[PDB]
Protein chains: 2
Amino acid sequence: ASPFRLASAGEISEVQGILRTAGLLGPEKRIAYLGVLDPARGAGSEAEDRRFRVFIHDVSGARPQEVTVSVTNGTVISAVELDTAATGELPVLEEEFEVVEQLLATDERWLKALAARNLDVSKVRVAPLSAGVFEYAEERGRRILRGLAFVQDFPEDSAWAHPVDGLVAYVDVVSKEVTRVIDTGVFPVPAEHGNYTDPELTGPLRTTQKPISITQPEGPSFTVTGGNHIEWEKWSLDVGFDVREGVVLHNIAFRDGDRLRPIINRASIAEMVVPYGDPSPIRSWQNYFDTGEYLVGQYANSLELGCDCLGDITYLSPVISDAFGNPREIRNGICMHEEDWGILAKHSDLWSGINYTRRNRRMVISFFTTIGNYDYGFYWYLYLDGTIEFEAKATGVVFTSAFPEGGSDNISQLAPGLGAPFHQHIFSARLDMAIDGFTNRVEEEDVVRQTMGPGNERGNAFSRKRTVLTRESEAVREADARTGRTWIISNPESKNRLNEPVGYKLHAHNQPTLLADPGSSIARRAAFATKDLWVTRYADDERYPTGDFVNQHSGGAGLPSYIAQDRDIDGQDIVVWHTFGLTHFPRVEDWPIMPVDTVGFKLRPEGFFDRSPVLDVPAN
Amino acid sequence: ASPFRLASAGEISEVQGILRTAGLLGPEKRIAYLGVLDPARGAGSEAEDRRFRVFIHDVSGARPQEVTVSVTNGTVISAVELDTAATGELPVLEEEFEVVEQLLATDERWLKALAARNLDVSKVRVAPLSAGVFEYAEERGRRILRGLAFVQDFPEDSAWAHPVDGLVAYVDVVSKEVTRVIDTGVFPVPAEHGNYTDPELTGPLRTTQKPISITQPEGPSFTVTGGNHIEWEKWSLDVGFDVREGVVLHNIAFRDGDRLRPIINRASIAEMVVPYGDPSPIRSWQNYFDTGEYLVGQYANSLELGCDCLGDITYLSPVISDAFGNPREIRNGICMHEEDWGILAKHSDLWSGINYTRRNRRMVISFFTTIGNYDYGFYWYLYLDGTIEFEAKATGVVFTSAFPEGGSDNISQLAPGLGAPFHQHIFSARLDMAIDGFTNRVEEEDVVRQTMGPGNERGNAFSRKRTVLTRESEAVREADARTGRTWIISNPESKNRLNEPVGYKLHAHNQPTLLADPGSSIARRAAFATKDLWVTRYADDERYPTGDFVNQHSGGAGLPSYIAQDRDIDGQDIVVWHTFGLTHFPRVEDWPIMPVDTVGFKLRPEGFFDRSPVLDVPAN
Ligand SMILES: [Cu+2]
Ligand SMILES: [Cu+2]
Ligand code: NA
Ligand code: NA
Ligand code: NA
Ligand code: NA
């Protein structure tokens, strides 16, 4: 019944049938993206229409298409041929991951470069790397991947320990042409292995860790209905899954007494980019839009009980499409559980004699994805006290290079001759806000320091100021940790019992934003990443901060073009876009496999409730 | 055998006997502080000498004394009479908490002020509040407390809901004189109660929370020997307890292969101050040094299994002195346990086919203290991967006032007529560093942005720079979140296998520091709080950032006077002092009892190890 239910295998099979019958899914076609469309605004009509958006690639060089289908009715709603030189190429296909290596293996220039290094072509892995937009005019309108080489000494070897530096190749994956092979010189291939399961490297495993048992004797406190609707400790929400964005949260609401109060209409990580800071021509083009170019949802891991998720776990297994329109289940792809979270509130009173302690807990919704060397955990947390938090966990294997004799200002040394270029991992959270409804506004809140003088004779006063953002043109904001800057999303038409507008406060981690020169290609293609906060007016087609087709797109698309409309955002249906990231100077401890590092943000109620919302929590 | 063992009841009884026999503990004397002294540097001699430092108050107006005693030998080592007008008053005594209320209850000016408000004196609680140093010349050299009044409607009522604004009194607690009563006008006493255990306010308690069971079937993975020596997952340390500082960590070291490698010699929270930002003369003097003036260790709570600490808990019960030199045990005052901490490292490799997941855990050492309205949890964490983290958890009841008709720039409204003045909670961590030994240096690390141009043609490069702090005069540093600023503590004489100095990186939360005007009394008395990082050369007598006697001390003492020595800190025995704090604009959700908010810092290895230190963690 719920329009927000996960896509079923039957729906995807129906999409396949509708596409094939319409002549849109011949043997030369590949589905590069398929996803359910959210209901339009004001869908108070039970007329449910389940619609799917499809990006269709053509392996013979014909123009790709964007297609919208209605599975409830069984029709193609629209089908548009795409001019990719104008609007961007389609996302990378899983089946193209091997094509770069196979095409280079018969190119005489590539073979000549390997022969000079005495490398057996059968042992050389080539990473399929998105190309970006740079100086090469022949790439405009062609589907290009770039390749960097790594040696595997044997089938189970970690190739990342053996980068082949000084060598890069560009390939046209549709015409099957190697356009350029660039060899800037021979670097020794680092020889130490990085096999973190080899006993010679781990030493004997510890025998000192005793088990920790986490169980729920009476089952979990949350309920799941309709496949993906969660109710937990006054929270209510729907857990969606999209092959591009991954886990998406819908209809986050809090049951306050008898009223179900909305907070967030849709929450997602709508883009993530990994720009590299090594100026070598072998790597200076590297900027991976893991979400927009590769689609993080399609590489979600199956999570193992007791290993990936510990405790009383409820799993969801989302269904996606393969390249031919067949449904594929990601078994155990989403973990959900509740966790104890320490002390919630505590006071021992010297006058009343009352001692009071309550414990906190949080609901966890998580998935893990793998994109080449990177592995990322995406965690959404809901706390008893109304707090909402997102946390990204970055691990995997660092992307490597040679370490140059004489050192580098842009590369860390990890092992003899082995380097790791500096880079960032930058995320964009898209928060379609609905604080007590859709009439919302954003205020910037700064601490205000006051001068000693009249009315402040002892020089102790301090205050704060709030600035309403009224138009999109003034809603591009930067962090200021020194002034304690935060942003409040409030509803000016909904007031608490003190007659103040209800609100939620966004707390950022205030990490550095995009470091690249503002004139660089990546600054233009990832403009969202240059500022910490953007606010737009809601529109159905403004989904991603980088636009719909990120791969090889020249720039400007997305948030800079949206905000040029300069729409009213003062008490309107608005969307907050928060940029946050990790700046990674790799350390020796990151090798040969990296311990998790984290970044995130949180939102806390700010006069949303009439008093603490956790007075009815029992004494444990 | 260990010199770092906790004080025993027998040692404190011996101190009492030594003091009394020497004529230093007559009926008019009170012990305001008693604590064990750490061993001096270079104590490679088994000649263990357990020494105690004592502050002795005199209730008859005679000069207080500072006394050092050796319990191993049974002598007074030194005894010095203190001129408190010069060097500061002694910490507040627990037995003075009631004296302010009792003295005011017979003062005609106080009674007149209560009568005008129709308040029964028997229902008026008076908080015993430290005085600071302001304009009142008669207070110099006198032991003063100030009092603010709150009404209790009945013995179990929360008085904090009923502040009596417009009224403050100053009392000399030795001469038992009320020096001043200031009445600036009648404010209505807020009438709503704040009784968070009253069913009429909580409503019916939730029945939806199912139990979470955390157990360790084979016991915990850590061992405790000699009372307070911990070994856990290659970590080694001693857990101390001091009545002023609370939990103190000694000799933090990590077992790397066959070598026990020191990291931190002594870690403590050496001061914490709560400055208030309300310019009303009723409250503009309020700055509570919860550590230096009140001593947070003496108010540590007894922690209850299943409520305060959940899981397989090992307790320590530290022993302190009462005011007469009798030993008193704080039963279950320190909790220690290990906790699962999610994913440690994870990678699924597209080329080797190997799937790898390991889980993290942390060791937790914690205590909770209560100072009037405030309750604070102090948490030290040790992680498998070498990370050390501190977290403060702030809860309790907010300090209240009236909310003025017409509003306030410096006070939040919590309930009809009830306000909460803006304030900060600022901590000072004192880290006596010992990275691979005592020859350490501090470097400031900033991200470096690079301009597009020659050698950076695509405008993508970024770098970092490190600045060594060579002398104390240049080692007073501020945060810069925008440049990703961190500080590295390294050992220039100890190198990793890449021939780089081993180090640890301090990551701050970059919260605002002291907001008061730099000319204010509190800026002078809490100078440490105006800057994020200080580095000093180690010295035995430089223990606290505010000096030994904080109460009513005029200012300048502590860190500003230490660094004036301008000592060499480049490869020397050094101490890092990190300031970090919460800026609290109270929200409605903080009332009537506040959900926990947190602040902290962490240190992570930076080329300390030759590769990841957690390759030998087993697969769970
Ligand atoms: Cu990284
Ligand atoms: Cu506070
Ligand atoms: Na274009
Ligand atoms: Na909205
Ligand atoms: Na003085
Ligand atoms: Na030191």
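Shown for chain B, in order and in Swiss-Prot numbering: 9-628.
Cβ coordinates are placed from backbone N, Cα and C, and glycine is handled just like the others.
Swiss-Prot lists B:296-307, B:379-384 with the feature substrate binding site, giving similarity to another entry as the kind of evidence. The annotation active site, proton acceptor is assigned in Swiss-Prot to B:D298 on the grounds of similarity to another entry. The annotation that Swiss-Prot gives for the mutagenesis experiment B:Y382 to F reads: Loss of activity. According to Swiss-Prot, the feature active site, schiff-base intermediate with substrate maps to B:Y382, an assignment based on similarity to another entry. Residues or ranges marked as Cu cation binding site in Swiss-Prot (evidence: experimental evidence): B:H431, B:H433, B:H592.
Shown here: features listed in Swiss-Prot, placed on the structure.
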residue	record	Cβ contacts under 8 Å, 6 or more apart
B:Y296	substrate binding site	B:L137, B:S138, B:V281, B:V282, B:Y302, B:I379
B:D298	active site, proton acceptor	B:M280, B:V281, B:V282, B:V304, B:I379, B:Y382, B:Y384
B:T299	substrate binding site	B:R252, B:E253, B:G254, B:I277, B:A278, B:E279, B:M280
B:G305	substrate binding site	B:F249, B:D250, B:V251, B:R252, B:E253, B:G254, B:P326, B:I328, B:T377
B:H431	Cu cation binding site	B:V282, B:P283, B:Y284, B:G285, B:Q294, B:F407, B:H592
B:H433	Cu cation binding site	B:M280, B:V281, B:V282, B:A400, B:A402, B:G589, B:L590, B:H592, B:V607
Q: Please list, in sequence order, those recorded positions from B:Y296, B:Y382, B:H592 with the Cβ less than 6 Å from ligand 2.
A: B:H592
(Q) Residues other than B:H431, B:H433, B:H592 within 8 Å, Cβ to Cβ centroid, of the Cu cation site? (A) B:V282, B:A402, B:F430, B:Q432, B:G589, B:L590, B:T591
Q) Which of these recorded positions has the least crowded Cβ, counting other Cβ atoms within 10 Å: B:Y302, B:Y382? A) B:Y382
Q: Could you say whether, by DSSP, B:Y302 (substrate binding site) belongs to a helix, a strand or a coil region?
A: helix
Q: Would you mind checking how many other C-beta atoms are within 10 angstroms of the C-beta on B:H592 (Cu cation binding site)?
A: 22
Q. In terms of DSSP three-state secondary structure, what is the assignment for B:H433 (Cu cation binding site)?
A. strand
**Q.** DSSP three-state assignment for B:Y296 (substrate binding site)
**A.** strand
(Q) Is it possible to get the count of other C-beta atoms within 10 angstroms of the C-beta of B:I379 (substrate binding site)? (A) 21
